[PDB]
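Presented below is the structure to which this report refers.
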2 protein chains.
Amino acid sequence: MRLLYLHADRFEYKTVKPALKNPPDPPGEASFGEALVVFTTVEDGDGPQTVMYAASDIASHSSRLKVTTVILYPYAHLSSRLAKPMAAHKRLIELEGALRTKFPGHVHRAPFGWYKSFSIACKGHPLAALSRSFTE
Amino acid sequence: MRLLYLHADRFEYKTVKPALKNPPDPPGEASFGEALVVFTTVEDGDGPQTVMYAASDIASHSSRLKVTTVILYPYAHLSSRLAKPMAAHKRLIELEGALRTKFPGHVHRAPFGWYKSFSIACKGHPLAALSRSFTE
Ligand SMILES: Nc1ncnc2c1ncn2[C@@H]1O[C@H](CO)[C@@H](NC(=O)[C@@H](N)CO)[C@H]1O
Ligand SMILES: Nc1ncnc2c1ncn2[C@@H]1O[C@H](CO)[C@@H](NC(=O)[C@@H](N)CO)[C@H]1O
């Protein structure tokens with residue numbers, strides 16, 4: 001699993017065209033104020049251990065940043081070792097459930113399997129952009 | 001070299017704190033309308049061949065997107081095989097010069113070695129976000 005942690009001032013997205021023949025989540029749109037935006041690329045061989053480590057690390061960083069909102073943003077573009085889309089979906093749903101057991105704030109998982117527009121205003125402090133890898 | 005191609009409606013950044021003891025470029029800020037934003041992570045072992053391939057590919061994609069502006073945005077966060085910062089700087093300067101020989105539009109290289117805030121509004125079409133790897 002490869003993650004990009006962006007400490008946003010604001011963030012929004014909207015699904016546009018379906019990126020898979022049958023996107024497993026419905027379309028939609030949302031916007032937020034200050035949040036940790038977690039661009040999330042599920043990688044070949046990710047499993048529940050990987051999910052568990054990633055959730056703990058996201059919760060620990062959110063704590064370090066004093067943020068109350070985490071967006072899990074499916075992203076197909078952070079690595080060249082992608083999990084197939086059905087395994088990918090399965091892992092993101094797991095990641096969402098695992099983070100809730102570790103982080104007391106708002107957890108928002110963006111829909112999986114669509115092309116999406118988004119806007120972000122990302123902070124410039126030394127910890128506002130970091131990337132993480134998790135495996136098992 | 002790892003690149004993330006974002007087809008933006010708009011993009012801006014400003015340097016904040018220095019990220020290296022002596023950032024080799026001066027601080028600053030800029031904003032743009034429709035541009036291809038190229039988040040660029042220089043990787044261990046990148047050389048002039050890598051630079052040459054990346055410049056050709058960025059020019060070819062910009063053409064495919066009918067964009068007139070390319071932002072080369074140094075980014076330390078797209079891989080776990082980073083080039084040291086002096087080699088990294090050297091490669092980005094090379095990449096900027098190489099792209100100019102391949103693409104007729106505005107080329108803007110953002111400064112290297114600072115933490116930066118940025119805002120982007122990224123398009124949602126099927127080609128608005130893609131990643132590329134180059135080596136030699
Ligand atoms: N291995 C993987 N990890 C994370 N997400 C993955 C994935 N495989 C497929 N997706 C999702 O399918 C859409 C098209 O690839 C993806 N959509 C996107 O990556 C959009 N932000 C592009 O606009 C994403 O929702
Ligand atoms: N291998 C590499 N490839 C691309 N850029 C690199 C690099 N090594 C160092 N940098 C630059 O130094 C700043 C701190 O790492 C980096 N700054 C950033 O990555 C900011 N966007 C964070 O706010 C970047 O300017």
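Heads up, header says this was done by X-ray crystallography, 2.0 Å.
Each residue, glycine too, has its Cβ placed from N, Cα and C.
According to Swiss-Prot, the mutagenesis experiment A:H77 to A carries the following note: Isolated domain has decreased deacylation of mischarged L-seryl-tRNA(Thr), no activity on L-threonyl-tRNA(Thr). Deacylates correctly charged glycyl-tRNA(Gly). According to Swiss-Prot, the mutagenesis experiment A:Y115 to A carries this note: Whole protein and isolated domain have nearly wild-type deacylation of mischarged L-seryl-tRNA(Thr), no activity on L-threonyl-tRNA(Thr). Same results; when associated with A-129. Experimental mutagenesis at this site is recorded by Swiss-Prot as A:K116 to M, annotated: Isolated domain does not deacylate mischarged L-seryl-tRNA(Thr), no activity on L-threonyl-tRNA(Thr).
The Cβ of A:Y115 (mutagenesis position) has 19 other Cβ atoms within 10 Å, all protein chains considered. Just so you know, the Cβ of A:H77 (mutagenesis position) picks up 19 other Cβ atoms within 10 Å once every protein chain is counted.
A straight line from the CA of A:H77 (mutagenesis position) to the CA of A:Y115 (mutagenesis position) spans 12 Å.
Non-local contacts of A:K116 (mutagenesis position) by the CB criterion (under 8 A, 6+ apart in sequence, same chain) comprise A:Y13, A:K14, A:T15, A:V16, A:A110.
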